[PDB]
Amino acid sequence: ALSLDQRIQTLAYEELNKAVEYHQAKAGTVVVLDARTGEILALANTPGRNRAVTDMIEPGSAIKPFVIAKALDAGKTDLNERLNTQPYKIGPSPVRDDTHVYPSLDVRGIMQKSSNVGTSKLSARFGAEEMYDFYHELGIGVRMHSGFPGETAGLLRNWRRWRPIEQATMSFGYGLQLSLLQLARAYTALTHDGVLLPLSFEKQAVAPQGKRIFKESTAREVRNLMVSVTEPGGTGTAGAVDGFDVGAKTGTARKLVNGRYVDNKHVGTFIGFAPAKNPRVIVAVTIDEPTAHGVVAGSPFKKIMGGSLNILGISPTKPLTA
């Protein structure tokens, strides 16, 4: 009684190969979760090791929704505040959006434009220790004990050694590491009404008691705000799925490789869930070091998500246009 769905696995495998070949990338990974149970429905890798499981990545933009959720959850911001989002400095260190300037944005805007400034200022309303604990409770630095070879814990540095610049760069996804599976896992906290799920490779007749991280209503509102990422105006319109509202993030993630000098490998990333309001599927795609022609992880995400929803009998919630 494995949780894996062949129809979805075949679809994940095929769109992944297609995308990796088209972009001439080194490698690729897809994870598909049942957004309500945490069942792994698919897990596809290009040939070689199980990167979904073994490869620590710095998540980039994909971590942002969590910072924003924490800030809404604690009442440190709300849906009406306009933040000053001008580039600014911490000590010598510039913080900037890439590479637009947005003078001000509300929280929806911060999500929509995936703003580094807005995110890092929402993070800065918490102490280093509170943020550390938050990242830890998302499972960052905590082994999943999947039972696969090469698995590791990840990296969350002790908060006592954090500089204010490091707290801020962690809020936009650098200086801490987790696997794609750990990242897809964190997303269940958003889809399953504030409750983080442990994930399982086996079919579930429960489904499991997870661990509350956010209020239900915080998760519900964050999902709505993530819809603006895939709509016109957002940074992830490449991951829009006809007929559905999709909540998602795109970004370039990083993979570190030792040793003489550490190699910063770039990884195209797209992660999301749909239907946004009542999610049924989380899809996460990474594509390692694309070379030709971020639509990179977006198109296969778009195809895998669309195809998974059809396979599972989930109907569109809005009109089709083309």
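Each position is counted from 1, following the chain as shown.
If you're wondering, the header gives X-ray crystallography, 2.2 Å.
Cβ coordinates come from backbone N, Cα and C, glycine included.
Under the DSSP three-state reduction, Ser61 (active site, acyl-ester intermediate) is assigned to helix. Positions annotated as active site, acyl-ester intermediate by Swiss-Prot: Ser61.
According to DSSP, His293 (variant position) is assigned to coil rather than to any helix or strand. Looking at Swiss-Prot, the entry for natural variant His293 to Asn (Swiss-Prot position 541) says: In strain: FA19 and CDC84-060418.
The Cβ of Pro300 (variant position) has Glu15, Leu16, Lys18, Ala19, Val30, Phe270, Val285, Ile287 as same-chain neighbours under 8 Å, each 6 or more residues away in sequence. Under natural variants, Swiss-Prot gives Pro300 to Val (Swiss-Prot position 552) with this note: In strain: CDC84-060418.
In Swiss-Prot, a natural variant is listed as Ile314 to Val (Swiss-Prot position 566), annotated with the note In strain: CDC84-060418. Of all the Cβ atoms in the protein chains shown, 16 others lie within 10 Å of the Cβ of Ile314 (variant position).
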Sequence-distant neighbours of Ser61 (active site, acyl-ester intermediate) in its chain (C-beta under 8 A, six or more apart):
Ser114, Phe172, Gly173, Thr235, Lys249, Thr250, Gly251, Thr269
Cα-to-Cα distance of termini bounding the 4-residue gap, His293 and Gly294, in Å:
10
At the level of the C-alpha atoms, what whole-angstrom distance separates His293 (variant position) and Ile314 (variant position)?
33
